[PDB]
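Chemist: Can you read through this structure? Questions will come right after.
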Amino acid sequence: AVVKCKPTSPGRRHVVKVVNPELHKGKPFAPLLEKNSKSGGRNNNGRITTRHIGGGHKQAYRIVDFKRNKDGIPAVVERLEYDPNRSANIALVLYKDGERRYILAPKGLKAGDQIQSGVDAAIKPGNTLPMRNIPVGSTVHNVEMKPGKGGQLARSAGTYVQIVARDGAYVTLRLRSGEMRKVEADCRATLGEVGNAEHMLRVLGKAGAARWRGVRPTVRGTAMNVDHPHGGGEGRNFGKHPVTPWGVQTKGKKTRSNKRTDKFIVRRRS
RNA sequence: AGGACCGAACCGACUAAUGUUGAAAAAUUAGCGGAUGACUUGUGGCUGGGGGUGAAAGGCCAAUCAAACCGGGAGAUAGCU
RNA sequence: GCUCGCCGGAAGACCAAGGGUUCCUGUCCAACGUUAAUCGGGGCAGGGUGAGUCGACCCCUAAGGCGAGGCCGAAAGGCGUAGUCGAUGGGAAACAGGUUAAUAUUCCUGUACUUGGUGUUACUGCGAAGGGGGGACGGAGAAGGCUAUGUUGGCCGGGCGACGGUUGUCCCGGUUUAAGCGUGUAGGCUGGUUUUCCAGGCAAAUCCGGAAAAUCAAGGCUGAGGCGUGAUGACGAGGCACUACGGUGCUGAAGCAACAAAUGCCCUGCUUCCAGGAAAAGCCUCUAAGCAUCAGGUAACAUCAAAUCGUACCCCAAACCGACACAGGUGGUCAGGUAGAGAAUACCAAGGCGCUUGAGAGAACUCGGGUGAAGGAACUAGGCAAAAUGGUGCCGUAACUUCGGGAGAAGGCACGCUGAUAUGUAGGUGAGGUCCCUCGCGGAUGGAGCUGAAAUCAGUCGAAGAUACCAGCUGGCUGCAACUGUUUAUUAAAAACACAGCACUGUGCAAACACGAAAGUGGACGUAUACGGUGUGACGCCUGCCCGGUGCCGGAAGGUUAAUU
RNA sequence: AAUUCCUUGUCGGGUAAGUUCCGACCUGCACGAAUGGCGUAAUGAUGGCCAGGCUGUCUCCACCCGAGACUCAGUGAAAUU
RNA sequence: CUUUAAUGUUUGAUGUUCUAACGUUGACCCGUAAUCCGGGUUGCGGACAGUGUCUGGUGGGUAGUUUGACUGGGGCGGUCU
């Protein structure tokens, strides 16, 4: 649920939290944990490639199963867990054979609900089936772009795509971006929407809340001297076209220079 | 509970006086600010010069920065002293 | 040597880093020491650093580095796999006492302990570069139970006072004792046991995980401290003999209890929160390939081994970094007494210093301070500076407000000492004894003794009772920015920079973008409720007109238009 | 007005006297709505202004305690020329 | 030799389809106790993509340079035969 704190201090007036008691108040499954060392926006050379990344709270990586290739085996949801590596929560599931795994938490899933993957699975939220069997006009998430590699689309808090058409070995989809894409009609997708919808209603409330996530402060560029096109000037001049560093527009200019796929796109967006 | 309050350590450096061939190539004294946090700190590590890093001042990069230092081209050129 | 003064959360003590003989002894005073110098971190010579348990080395690994082949690249070379290095992390074991001019948890004494090798005996399913477990981990907060430690009493020993009094409810001192072993408590977690079954744990598995039944609820694990042992010992205030007053042998009394009590231990705990909290090995198990009157495994005993390097000394400083014996800078550990909320502050203990030029005089003027008649900001760019306020408790507290605040608003009263209430109360602590008992480090009862506020009443001294150090000036109008924060190390801390929040825009993932001749890496082990860029900058009421120009996003009828032909 | 040249704009408030400050007027030299506009509690070593209190800031300095200055002994610089 | 059709070949454009180059930062296998790499199998793409040479456009993102003289100081202005 959404809760607004009280203004007992400057830094707590506009802060808003997303309270969810269903989350497990304990440690996660260690066998499914992995080190995740922070980078700082730097690469193998040691140079900052992506700015505004630094510090933050330590984090462990939860091995999530985006493929769902354990077909023909029911699995029950044990508990919902908080995942820092992503916006959405995860669910610890237990298969009949004794195997445990992490998955994305659908909209209205709970602990004790049963799910299954494959072609003969039931059409219910949480189940995973190839889109060749998913009815048209339905809603799915964690979509695969190439069969066998794992879900890549609709993985965020409250995201979902909609199957709108199916002609042959391909199926057309409208993504949360509004793009009308089509993929092969053999990619696995999971029914339902990822449930953390109220995640967007959050309000950090203070600067330190952005630093906990690893986001470093962002300096504009208008007051930036030899270091940026907008540069400087006596006062607040800014008498040039908006432009990135390295000299690119950033206020309308499109930068998609792929030309390789150019077949799966139909209604790019807007 | 709190980028909450007062206030030592700790990190800072707003004012004043001294000092200005100083005790000190930026400090001392009396006060001052923050002090559970975007805190502070130890050890080690990465980022290299038209490049790095930069809560951005053209700031910092070994008392040196509107392009570091050493060496070399090099006895640069100097219609000027 | 007798006094004086200073530090005493250090100006004391123990270390790392760093330095590298500055340590000790003797000797010398040319130079060095901001003076002299018999002295010295100076010169010369000699002497000094003793480890199975401390540390390094070693085993393991993080960031990261190198990187067989390999991918890439004009050469140089770059990235990176397998792997190998890499602590600031993890991983076996020693305490006390004594001793040297200089070393010791290293030597001596006493008591112990760990990991291994070999051998003997006995019982035996052993085996990994694999699987599983464990190792293994955050912040804040809350108490409770303990100890270090301290205070008092008691006991022991000594003492009866340079000046009035001081054989007593007087004074001084001491009252210490370890790891280990044995008990396994306060308290913490956990439901256990047996059999069957299984798409899982890369193959297997008795192990892990999972499923299904039965049978019991007490089973285990962890765990400070305490007690006992260690210890008929040691140390011991002090004496007896030598005593070159430099010390050595021997002897050596009491060696108890209560109260208070940590930031330390129980605690890697418990509760709670979101920002969701390393890895690997050692260790405990599981089997596979394979080996079985073998080999190996387990227990006991005996025996052997545990090498190598470091250890001196300074280490908030005269020995490190600062050109100096430089008001500087430098990380960790120990943390006494009185008052106190306190590691503040004042005065002291232990302990260590008086800061390497002195003497004398007592002008101007400067520096650092104290006081001040009457006035009280008239000073001045400006109340700069200085003065002033300053505490606990009670009462009381405005506009405005985002209802949290404003607010310690402002403002007013009371504070000492003695006695009594109460020969020291409320409270805390908790003995003996008694009762019970699964007979224990138990529970109940018991209230001794110890400790001990705050308040009231009366009385009393002083000019002054928050008497010292310590310790908010306050209020009113208003500009800028919301706020906490950040910045020109070394003249600018701000109205600038960040900021949460808003918006535009790009990006469908081999994403955009960025670093890179490239490979590739980051973005991200993320996937549009995401990422990047730009501008604005909490919140509230809002954000109007203009697309001619520039730019961006689209489109087409035609025109013009490169190489090429 | 952090924007106003003319300018110490004009009126009023506060003061014995106010180029500053506060509040209104609009004639906006040359505000203006995310290079955001108008307000805004709270905060500020922020800017400006007025009070109470307090004082050697001053009227107007005087005295005193200490370190230098001065003298004696010892050691023994510098800029400049 | 003036003329035009169904053909054959010729080459030109467009479109569809295919697979064999090429791609695969898809899946499985081996080297191999290796998310690299390579090989093999398969699938999806597929003569597109991407690369090389040439070429037009864009291009302060980054460089190399220029930006006159006289002048009752210089600049503005004016002037230069």
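All chain A residue numbers match Swiss-Prot; in order, they span 2-226, 228-272.
Cβ atoms here come from the backbone N, Cα and C positions, even for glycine.
What Swiss-Prot shows for this protein is this:
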type	residues	note
MUTAGEN	A:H230 to Q	Loss of peptidyltransferase activity in reconstituted ribosomes. No change in rRNA binding or assembly into ribosomes
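Walk me through the surroundings of each of these features.
Modeler: When secondary structure is read from DSSP and collapsed to three states, A:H230 (mutagenesis position) falls in the coil class. Sequence-distant contacts (6 or more apart, same chain, Cβ under 8 Å) of A:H230 (mutagenesis position) comprise A:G222, A:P247.
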